[PDB]
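Peer 1: I'd like to ask some things about the structure below.
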There are 2 protein chains.
Amino acid sequence: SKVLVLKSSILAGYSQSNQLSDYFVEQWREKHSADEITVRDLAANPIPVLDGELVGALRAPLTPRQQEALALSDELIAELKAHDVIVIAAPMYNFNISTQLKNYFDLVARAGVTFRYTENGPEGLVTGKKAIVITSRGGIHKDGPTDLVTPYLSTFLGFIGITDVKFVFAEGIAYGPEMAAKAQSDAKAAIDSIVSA
Amino acid sequence: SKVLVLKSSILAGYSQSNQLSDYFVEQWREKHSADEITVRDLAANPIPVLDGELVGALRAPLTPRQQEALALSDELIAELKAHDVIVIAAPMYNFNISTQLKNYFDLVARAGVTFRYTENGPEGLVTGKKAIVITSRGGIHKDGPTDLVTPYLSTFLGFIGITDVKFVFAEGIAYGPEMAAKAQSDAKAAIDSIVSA
Ligand SMILES: Cc1cc2nc3c(=O)[nH]c(=O)nc-3n(C[C@H](O)[C@H](O)[C@H](O)COP(=O)(O)O)c2cc1C
Ligand SMILES: Cc1cc2nc3c(=O)[nH]c(=O)nc-3n(C[C@H](O)[C@H](O)[C@H](O)COP(=O)(O)O)c2cc1C
Ligand SMILES: O=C1Oc2ccccc2C(=O)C1C[C@H]1C(=O)Oc2ccccc2C1=O
Ligand SMILES: O=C1Oc2ccccc2C(=O)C1C[C@H]1C(=O)Oc2ccccc2C1=O
């Protein structure tokens, strides 16, 4: 199969979610060595903000920026549809995903391409995929009312067709080195049983 | 009192939430004519994305961008703390708030300035405010599991100290002109009873 890995942290080499994504990649190479792996770093290779000009590109003549945004949109969507296993690193910043991941989503959700309207409702067109979300947090939010990242990621991914999603959590990072080490260990075992299952 | 109005739509003059915000302003001038009103349009006056360079500004020597981001942060925070009634236009795009509003939040949430850590927990420092959220949506999501915007806005605002929040909804816009007119009418009556209460 082909694996797509999306990195979205702004902390580069010090990112906890990037370290876990690299672990996921190392283990998939190990266990499934015939597979291809593509990594896109949405912080090191930024997607532009969706503004009032660029929204027109996804929807007569187009401006220079509009033409670039559309070309970028078609590229991102093709890449997404060309891979089988989608890994998404989703650190929580101010109770939301990172703006780096958000901008990718805003260029990826497009009527008649990644979803469509029908009489049985709106319908996702990115089908047959398996997704794994790796979500790191400073505090402890899991299964509680301050975690809106988790259900938002299920809702958005479900909307474009990706209903098979598994979640891996690295929480309690802000409490220090030893809690961060525990988070890393626990998340890595969660990953191990996904890679082998 | 002083009213702050934050606009975040990317659709300019065709925005449903901007039309409702202008109505709110017209009626507050009408009923409370001694008050001052400040409007910031976060689409027409964009806040930059929070990246790995700018996060350093909110936290030794600082780069040129870092210095600008910090100056902008201090301005936004002072403005927020200087007003009594905070009105926030929050259109839903791809099941999230707009990136234009998000960037404002990412520059506004800052340790030791808008919140702080204590032994009774983290604690908001923007206190004594009343907030009204005007949230427009194409579909119908209210009180259901696809509305993650509403609880995310309660959580983020509560975190910086603003626990008094009222919500005004304009839903069903994508169903056409007459449903949009109904949404406008219903939201406007919601606004009328806030302005007079
Ligand atoms: C700008 C900023 C905002 C943050 N907001 C939250 C927060 O909302 N809740 C939380 O539990 N931790 C928060 N944290 C801590 C991060 O979630 C934590 O450091 C996590 O490891 C981030 O993943 P990363 O290291 O891969 O970037 C924040 C950190 C920063 C940089
Ligand atoms: C980029 C884009 C994404 C949208 N996503 C959603 C959606 O997630 N759910 C929904 O009900 N409507 C969605 N809509 C419709 C808007 O929520 C609706 O048009 C609303 O009026 C937006 O507020 P505004 O007119 O003030 O910009 C979307 C529209 C656009 C432009
Ligand atoms: O829950 C916590 O309790 C603490 C107690 C003492 C010292 C640090 C912390 C934390 O970092 C967090 C997590 C934490 C959080 O829960 O929400 C946030 C929102 C915005 C920015 C940062 C954060 C956090 O670090
Ligand atoms: O629920 C709906 O049902 C429809 C039936 C027929 C024609 C149009 C629509 C809609 O626009 C929506 C709302 C709607 C929605 O619920 O989610 C979205 C997510 C991303 C982008 C746009 C949207 C929408 O327009």
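Chain B uses Swiss-Prot numbers throughout; the residues present, in order, are 2-60, 64-201.
Including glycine, each Cβ sits where the backbone N, Cα and C put it.
Taken from Swiss-Prot, the feature FMN binding site covers B:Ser10, B:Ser16, B:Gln17, B:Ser18, B:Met96, B:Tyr97, B:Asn98, B:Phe99, B:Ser140, B:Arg141, B:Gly142, B:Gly143, B:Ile144, B:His145, and the record attributes it to experimental evidence. One entry in Swiss-Prot concerns the mutagenesis experiment B:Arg60 to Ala. Its note says: 27-fold increase in the Vmax value for p-methyl red reduction. What Swiss-Prot says about the mutagenesis result for B:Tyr121 to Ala is this: 10-fold increase in Km for NADH. Does not significantly affect Km for methyl red and p-methyl red. Among the mutagenesis experiments that Swiss-Prot reports, B:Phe163 to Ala is described with the note: 10-fold increase in Km for NADH. Does not significantly affect Km for methyl red and p-methyl red.
Each of the listed features needs to be described in terms of its position in the shown structure.
Peer 2: According to DSSP, B:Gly142 (FMN binding site) is assigned to coil rather than to any helix or strand.
Of all Cβ atoms in the shown protein chains, 9 besides its own fall within 10 Å of the Cβ of B:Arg60 (mutagenesis position). Under DSSP, B:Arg60 (mutagenesis position) is assigned to coil, being neither helix nor strand in the three-state scheme.
The Cβ neighbour count for B:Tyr121 (mutagenesis position), using a 10 Å radius over every protein chain in view, is 11.
Listed in sequence order, the residues of the same chain lying 6 or more apart from B:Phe163 (mutagenesis position) and placing their CB within less than 8 Å of its CB are B:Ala113, B:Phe119, B:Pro126, B:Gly128.
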Peer 1: Would you count the other C-beta atoms found within 10 angstroms of the C-beta of B:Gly142 (FMN binding site) for me?
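Peer 2: Summing over all protein chains shown, B:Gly142 (FMN binding site) has 16 other Cβ atoms within 10 Å.
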Peer 1: For ligand 2, list the recorded positions among B:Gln17, B:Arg60, B:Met96, B:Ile144 whose CB atom is within a distance below 6 Å of it, in sequence order.
Peer 2: B:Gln17, B:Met96
Peer 1: Among the recorded positions B:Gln17, B:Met96, B:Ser140, B:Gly142, B:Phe163, which have a Cβ atom lying under 6 Å from any atom of ligand 4?
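Peer 2: The recorded positions passing the 6 Å Cβ test are B:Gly142.
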Peer 1: When you measure from each Cβ to the nearest atom of ligand 3, which of the recorded positions B:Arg60, B:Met96, B:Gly142, B:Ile144 fall under 6 angstroms?
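Peer 2: Qualifying residues: none.
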Peer 1: Out of B:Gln17, B:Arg60, B:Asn98, B:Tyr121, B:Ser140, B:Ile144, which recorded positions come under 8 Å of chain A, measuring Cβ to Cβ?
Peer 2: B:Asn98
Peer 1: So if I draw a 10 Å sphere around the Cβ of B:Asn98 (FMN binding site), how many other Cβ atoms end up inside it?
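Peer 2: There are 18 of them.
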Peer 1: Measure the Cβ-based neighbour count of B:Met96 (FMN binding site), defined as the other Cβ atoms within 10 Å of its Cβ.
Peer 2: 21
